[PDB]
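*Asks:* Pasting a structure below so you can have a look.
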Amino acid sequence: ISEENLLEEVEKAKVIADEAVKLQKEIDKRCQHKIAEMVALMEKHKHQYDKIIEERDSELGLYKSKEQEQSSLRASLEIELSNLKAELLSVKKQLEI
Amino acid sequence: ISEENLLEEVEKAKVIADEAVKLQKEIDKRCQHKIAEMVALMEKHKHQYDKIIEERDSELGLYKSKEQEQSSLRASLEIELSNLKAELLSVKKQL
């Protein structure tokens, strides 16, 4: 209706647009900063894991070497004691006859 | 001592060795399997993360062009509201 009413309504829309612009920046700024912090944390973790995972071939190589030796030891103890039993069971058979 | 004594002693040593060996090997292997489990979990996590982080350049891409569209629209809105104001002020001067 009034001319002065149109002008007031424009002026207010203009102040409200400006506040909305300002507050939306602040929201989006905070949200993107959170996203960056989480990305960064994920990345730092991903890297720690990756180092662990890369080191495994060489750790497992060295384990495999000790394990082979231990398997030979276990086997030999077993064979030795199995052989001692055989030998004494044979001497108890010569003697019992 | 007796030969029978020796035999019985050997047989005790044998069955004990056999079983000690068996348990040591179970313990040794369980420990390896436990390590592998943890590693496999870390890798799955690591790949989940890589997927999130490597679609980031793309997500930033579309974000960017959407943010430029919104800011362009907003700059034109502000030009128009400011032309509306000047013009109504003009008519306001003319009473």
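Since chain B takes its numbers from Swiss-Prot, the residues it shows come out as 673-767.
If you check the header, you will see the structure was determined by X-ray crystallography, 2.0 Å.
Placed from the backbone N, Cα and C atoms, the Cβ positions cover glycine too.
Under mutagenesis, Swiss-Prot gives B:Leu679 to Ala with this note: Impairs pH-induced C-terminal tetrameric self-assembly; when associated with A-688. Under the heading of mutagenesis, Swiss-Prot lists B:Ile688 to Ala and annotates it as follows: Impairs pH-induced C-terminal tetrameric self-assembly; when associated with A-679. Under its mutagenesis annotations, Swiss-Prot gives B:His717 to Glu the following note: Impairs pH-induced C-terminal tetrameric self-assembly. Experimental mutagenesis at this site is recorded by Swiss-Prot as B:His717 to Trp, annotated: Enables C-terminal tetrameric self-assembly at pH 8.0; when associated with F-721. In Swiss-Prot, a mutagenesis experiment is listed as B:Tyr721 to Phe, annotated with the note Enables C-terminal tetrameric self-assembly at pH 8.0; when associated with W-717.
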*Asks:* Cα-Cα separation of B:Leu679 (mutagenesis position) and B:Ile688 (mutagenesis position), in Å?
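*Replies:* That separation, Cα to Cα, works out to 14 Å.
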*Asks:* Can you grab the distance from B:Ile688 (mutagenesis position) over to B:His717 (mutagenesis position)? Cα atoms, rounded to a whole Å.
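*Replies:* It is 44 Å, counting Cα to Cα.
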*Asks:* So which of the mutagenesis positions B:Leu679, B:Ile688, B:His717, B:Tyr721 end up next to chain A, with Cβ to Cβ under 8 Å?
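*Replies:* Filtering B:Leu679, B:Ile688, B:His717, B:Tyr721 for a Cβ under 8 Å from chain A leaves B:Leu679, B:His717, B:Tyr721.
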*Asks:* Give the number of CB atoms, excluding that of B:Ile688 (mutagenesis position) itself, located within 10 Å of its CB.
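*Replies:* B:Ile688 (mutagenesis position) is surrounded by 11 other Cβ atoms within 10 Å.
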